[PDB]
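Peer 1: Got a structure for you, written out below as structure tokens; questions coming shortly.
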Amino acid sequence: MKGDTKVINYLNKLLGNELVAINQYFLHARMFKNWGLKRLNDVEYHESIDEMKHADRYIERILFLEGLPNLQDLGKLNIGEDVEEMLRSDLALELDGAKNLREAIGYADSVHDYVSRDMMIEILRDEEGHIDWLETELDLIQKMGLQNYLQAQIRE
Amino acid sequence: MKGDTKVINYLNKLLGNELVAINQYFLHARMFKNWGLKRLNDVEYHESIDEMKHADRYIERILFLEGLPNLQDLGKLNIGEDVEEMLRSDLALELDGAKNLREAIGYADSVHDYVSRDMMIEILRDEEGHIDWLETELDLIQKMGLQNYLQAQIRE
Amino acid sequence: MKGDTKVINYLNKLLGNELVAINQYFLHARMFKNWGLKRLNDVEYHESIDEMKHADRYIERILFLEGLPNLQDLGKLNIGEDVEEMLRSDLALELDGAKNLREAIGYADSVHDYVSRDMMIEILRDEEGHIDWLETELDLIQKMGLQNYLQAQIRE
Amino acid sequence: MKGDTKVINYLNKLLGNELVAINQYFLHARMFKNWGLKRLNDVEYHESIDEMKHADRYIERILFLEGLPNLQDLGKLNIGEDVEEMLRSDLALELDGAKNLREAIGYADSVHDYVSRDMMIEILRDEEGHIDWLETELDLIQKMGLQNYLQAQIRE
Amino acid sequence: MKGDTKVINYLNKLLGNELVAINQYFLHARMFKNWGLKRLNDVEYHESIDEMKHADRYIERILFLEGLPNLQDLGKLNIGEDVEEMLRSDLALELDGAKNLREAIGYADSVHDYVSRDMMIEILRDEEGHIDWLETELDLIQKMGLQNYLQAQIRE
Amino acid sequence: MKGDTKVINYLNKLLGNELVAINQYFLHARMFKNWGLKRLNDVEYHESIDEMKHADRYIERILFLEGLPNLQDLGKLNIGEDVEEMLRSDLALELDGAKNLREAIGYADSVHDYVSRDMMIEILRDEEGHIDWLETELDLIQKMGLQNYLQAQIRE
Amino acid sequence: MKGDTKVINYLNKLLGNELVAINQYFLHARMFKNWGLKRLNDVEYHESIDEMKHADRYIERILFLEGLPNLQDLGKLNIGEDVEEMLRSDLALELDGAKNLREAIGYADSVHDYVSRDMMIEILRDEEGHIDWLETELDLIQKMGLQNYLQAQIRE
Ligand code: HEM
Ligand code: HEM
Ligand code: HEM
Ligand code: HEM
Ligand SMILES: [Fe+2]
Ligand SMILES: [Fe+2]
Ligand SMILES: [Fe+2]
Ligand SMILES: [Fe+2]
Ligand SMILES: [Fe+2]
Ligand SMILES: [Fe+2]
Ligand SMILES: [Fe+2]
Ligand SMILES: [Fe+2]
Ligand SMILES: [Fe+2]
Ligand SMILES: [Fe+2]
Ligand SMILES: [Fe+2]
Ligand SMILES: [Fe+2]
Ligand SMILES: [Fe+2]
Ligand SMILES: [Fe+2]
């Protein structure tokens, strides 16, 4: 079915967000795993899979709407060198993605692409969960301190 | 069966206590859950259910004794902004409820409402358990310190 | 995540509706149970649980959006003294809640709070079911008469 | 296999009957369901499926006999506004269908289309069952009265 | 163990109440069964067993306290000739038994026979349940009318 | 609950679309089955059931909103005489239905009928799947040729 | 453990190959899926997972050897517009990756990084399998022709 061109660009832009998230989260995961922070590796790894599921949905949608998924361009990864910096970087990434999502959803509605919209709201709901998790973790670090926080990540 | 009027007022007053406890405990629970303090969310949530069971018992009793359960008036909730303050507030609530319970039990006995009395003693026994749990938690916070205490609530 | 302030007020107002519904439905339930109308006690009781689930969703959402859930203020309960009056009172309550819900949903959409919106539409769908059930019961009372209707509620 | 042309017209006419029955029964079903008359919704719904099975048999037969099933023309639905009127309308529909069936069966026999005939007799046997059920229900309404009859439909 | 003499007299008086209840309930049960009121036979029969359990408890207690259980004297049975009269008669019986129970419980407490007391409160709690059931049934008779009430007792 | 009149007309119009789809798909199915194209009979048959599920949803919704479902008027079926023509006709039908759906969804939103809207978006999502399937099949016919395509439909 | 710097660069380069393969294969997969070529979607999808497993191994290894995995730079994807072109593009990609792999393996051996070597030989063995599969598919296309080849991909 020929889709609205601007919806397709939005979908590709969103796809673009997912593919930075996929990599940044995956590297973070294995950084944590390396450091022995087993618990944070399990969670970030599973968020990486989450972003992959999202990318797949965009890809199938773009293809269905007869556009070209763009997996060629990769935005800026911001990796960071310690637990806090890296969680904080994932949070900024999620917050930017949510911003773009809110914009795309409004636009899909106004051209009547209600199923692209519905798919995007489901994704947003997931993003909002990722945001909840990062925010809580970052606060726990302050509340219990870094040393206690790290000890808490040792067993899955 | 027509009950003693003053027993009914006592039952309604006690019902009133349960309904503040229900709300205060439920909010506290989801405050803890939000903060990632998973363990305290499980316990307060289950105390919330406990207070609901109590309310139900009062309601069925009042109705049986042919009075009007009053779910309209809600006493003061005292929420508090951090773990200690909030546990401490639940403890004062429990202590006030126990006080009212002791009074009602004595009065039920003197008008021969032994089954209202028996029901109230069972509830009091539960309250006294809630009091035990709050007192222990509050002491643990001092003994192990706030940071260690918080780390201890992360996993259920 | 910091939410839109007006969405939070709406959420608290809706939460407020749920908490009157919870109490009014619960009392009605146990009034029916007392009268031996076993079937109406099962249904209203299960609607009470429904409204509790709703309240919980609002509470977690408000907390997530970083506002203060307000469980302190309780609107007017309208209890009523016989089956019809009481069903009819639940129906007016549901109709008012749906009205507020329609308003909040439109507003969430216009500030792009699509996940609050999505949650609210799911709740509205439940409310609309509660409305269907009340409307049908009230009509059955007229169609079959009050005596036959009551006999019909004796066994669950 | 090339069939007798007039058998095909009969088959299409009968198919036509089934397709009004399908719709009228389905709407009636969901009218009863809406009104809370759960028992009548189950039965009419299952008669709707029955008529669908019949239509399917006609369609496959027409196709086998190399004619064109006509699903384009739809006869008059007569819906009615209350339980009796609506049951009574289904009964007139069944009685008309049986009449057409008796005629087609006789004609199939005389051109030696014995398998069309055999299929039609099986269907007629079903119709005659639907007629039995409507007649009994209509009589029960008089014998027990409308109010008792309605109370009797509340549980499946 | 030698018990307080007056506690023993109370126990025998209460035993006396149970033995009228046993008979009156059993006859009522089989009267209902004869009349085809299957549901009321099941309930009254099970209340008969209940009163037997009570009598047994008194008998074992009296014997333990070294008194003589008196099964010789039987109070007045009041049977009645129709469903209402008979339910109403069971209710007056229960109300009289509860009165005697309240008196005995107070007295046991004041001579420190706390286990006799505890046993009596458990029994009272059962009586109060029997009272609830009779009161509800009697009200259902008025609310739904005698004919509908009787039809409602036909199947267990 | 009294619904918006124009939503009801839309619902009836959409219901109208479903009922042509139901018939056209069912006939197509049994045409394919007759021709031995077993695979296409399974799929179109299951799309027929899909459209039935849709019709049912409209019917229950209209009834709930207190309007009259219209199963009397049947739009134009366009049957076609060979596989391609017939698939292509189903595709035009789906495309027209999606158009009407997009319009109704926008309108439901603006009168705040969010649950009708939610139901319509779910249906649209299904339609969009039916469109995907038809488009793919039509392209496969060109890519692999008609003869290979037909051989491919012989086994389910 | 501090690794040899040049082994780390090789590992990152190889990682780089895997990440183009991951995307190109994933898009190809969903392109085939869209076109209904179900069989080719299953295989390319599973090759995508394969390349992901490879990337993960590089990432964990680089991290272990204390270097920085580079997921930021993405080489050229070459997508192509039809089945042959796209398979042929995957084959060129695999052939280039194998070339780099052969070079890295020889170099790891000469600095005594035998476990990086062992890991690389296992990966190479997988690549060589991917190459086998592409080569066979491309030949099947010529041997059986494009139309027969496409029909052959319709069912998984
Ligand atoms: C105020 C008077 C209330 C009464 C009398 C009441 C009564 C009850 C009862 C009897 C239960 C079942 C307990 C059991 O058998 O395990 C229950 C469950 C529950 N209640 Fe309430 N309730 C009240 C208010 C609330 C409130 C304000 C909330 C907060 C949202 C709430 C949340 C819940 C939840 C989440 C469940 C369990 C549902 C599940 O299975 O997931 N209740 N309630
Ligand atoms: C036009 C209004 C119709 C409505 C609202 C309707 C509704 C339904 C529904 C709800 C089902 C059950 C779906 C499920 O749970 O699997 C069903 C089944 C079915 N329908 Fe229809 N239907 C309609 C017309 C037709 C027509 C014209 C035919 C053609 C003969 C047909 C053929 C069938 C068949 C063969 C089944 C499966 C029954 C079985 O299990 O054997 N329907 N229908
Ligand atoms: C005088 C008229 C009475 C009648 C017609 C009667 C009838 C019955 C019947 C039919 C059973 C059930 C038998 C079975 O199926 O196993 C039963 C059980 C029993 N009866 Fe009686 N009974 C009478 C008096 C009493 C008395 C005075 C006592 C002394 C306390 C007594 C004690 C019991 C006990 C302990 C059971 C067993 C219940 C259980 O399963 O726990 N009954 N009775
Ligand atoms: C960038 C585009 C990518 C897409 C669209 C994608 C897609 C997927 C999907 C759909 C799954 C299976 C999830 C399910 O069960 O449904 C998966 C699994 C997986 N992915 Fe990705 N992926 C991508 C990139 C990556 C990257 C860069 C890595 C890093 C090495 C990676 C690592 C993994 C791993 C380790 C698994 C699971 C393997 C297992 O342990 O069973 N993926 N991917
Ligand atoms: Fe995402
Ligand atoms: Fe995310
Ligand atoms: Fe309590
Ligand atoms: Fe308590
Ligand atoms: Fe609600
Ligand atoms: Fe509600
Ligand atoms: Fe039929
Ligand atoms: Fe029929
Ligand atoms: Fe007793
Ligand atoms: Fe008793
Ligand atoms: Fe449809
Ligand atoms: Fe469709
Ligand atoms: Fe690879
Ligand atoms: Fe490879």
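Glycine residues also receive a Cβ, built from the backbone N, Cα and C atoms like all the rest.
When I checked Swiss-Prot for this same protein, it listed these features:
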DOMAIN    A:1-145  domain 'Ferritin-like diiron'
MUTAGEN   A:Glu18 to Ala  Highly decreased Fe(2+) oxidation activity. Is also severely restricted in its ability to lay down an iron core
BINDING   A:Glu18, A:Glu51, A:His54, A:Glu127  Fe cation 1 binding site
MUTAGEN   A:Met31 to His or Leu  No loss of heme binding
VARIANT   A:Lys38 to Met  In strain: ECOR 30
MUTAGEN   A:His46 to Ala  Fe(2+)-binding and single turnover oxidation at the ferroxidase center occur normally but iron mineralization within the cavity is significantly impaired
BINDING   A:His46, A:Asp50  Fe cation 3 binding site
MUTAGEN   A:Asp50 to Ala  Fe(2+)-binding and single turnover oxidation at the ferroxidase center occur normally but iron mineralization within the cavity is significantly impaired
MUTAGEN   A:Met52 to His or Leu  Loss of heme binding. Is still capable of accumulating iron
BINDING   A:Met52  heme b binding site
VARIANT   A:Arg57 to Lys  In strain: ECOR 30
VARIANT   A:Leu68 to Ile  In strain: ECOR 30
MUTAGEN   A:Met86 to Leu  No loss of heme binding
MUTAGEN   A:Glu127 to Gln  Decreased Fe(2+) oxidation activity. Is also affected in its ability to lay down an iron core
MUTAGEN   A:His130 to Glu  Decreased Fe(2+) oxidation activity. Is also severely restricted in its ability to lay down an iron core
Peer 1: Among A:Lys38, A:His46, A:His54, the recorded positions in question, whose Cβ has the most other Cβ atoms within 10 Å in this structure?
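Peer 2: The residue with the densest Cβ neighbourhood is A:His54.
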Peer 1: Work out the three-state DSSP category of A:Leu68 (variant position).
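Peer 2: In three-state terms, A:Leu68 (variant position) counts as coil.
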Peer 1: Can you tell me how many other Cβ atoms are located within 10 Å of the Cβ belonging to A:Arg57 (variant position)?
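Peer 2: That number is 18.
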Peer 1: Starting from the Cα of A:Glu127 (mutagenesis position), work out which of the recorded positions (A:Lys38, A:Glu51, A:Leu68) are within 10 Å.
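Peer 2: Among A:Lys38, A:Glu51, A:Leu68, the ones whose Cα sits within 10 Å of that of A:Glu127 (mutagenesis position) are A:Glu51.
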Peer 1: Could you state the whole-number distance in Å separating the C-alpha atoms of A:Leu68 (variant position) and A:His54 (Fe cation 1 binding site)?
Peer 2: 16
Peer 1: Determine the Cβ neighbour count for A:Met31 (mutagenesis position): the number of other Cβ atoms within 10 Å of its Cβ.
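Peer 2: I get 23 for this one.
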Peer 1: When a 10 Å sphere is centred on the Cβ of A:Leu68 (variant position), how many other Cβ atoms does it contain?
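Peer 2: Step by step: centre on the Cβ of A:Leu68 (variant position), count other Cβ atoms within 10 Å, giving 14.
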Peer 1: Which residues, same chain and not among A:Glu18, A:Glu51, A:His54, A:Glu127, have a CB within 8 angstroms of the centroid of the CB atoms at the recorded Fe cation 1 site?
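Peer 2: Surrounding the site, in chain order, are A:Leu14, A:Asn17, A:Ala21, A:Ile22, A:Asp50, A:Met52, A:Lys53, A:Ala55, A:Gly97, A:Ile123, A:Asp126.
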Peer 1: Going by Cα-Cα distance, pick out whichever of the recorded positions A:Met31, A:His46, A:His54 is nearest to A:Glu18 (mutagenesis position).
Peer 2: A:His54
Peer 1: Under 8 Å Cβ-Cβ to anything in chain G: which of these recorded positions pass, A:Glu18, A:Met31, A:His54?
Peer 2: A:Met31
Peer 1: When you rank A:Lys38, A:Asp50, A:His54 by Cα distance to A:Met86 (mutagenesis position), which of the recorded positions ends up on top as the closest?
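Peer 2: In terms of Cα distance, A:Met86 (mutagenesis position) lies closest to A:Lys38.
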Peer 1: Using a Cβ cut-off under 8 Å and a sequence separation of 6 or more, which residues in the same chain sit near A:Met52 (mutagenesis position)?
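Peer 2: Expected: A:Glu18, A:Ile22.
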Peer 1: Between the Cα atoms of A:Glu51 (Fe cation 1 binding site) and A:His130 (mutagenesis position), what distance do you get, rounded to the nearest Å?
Peer 2: 10
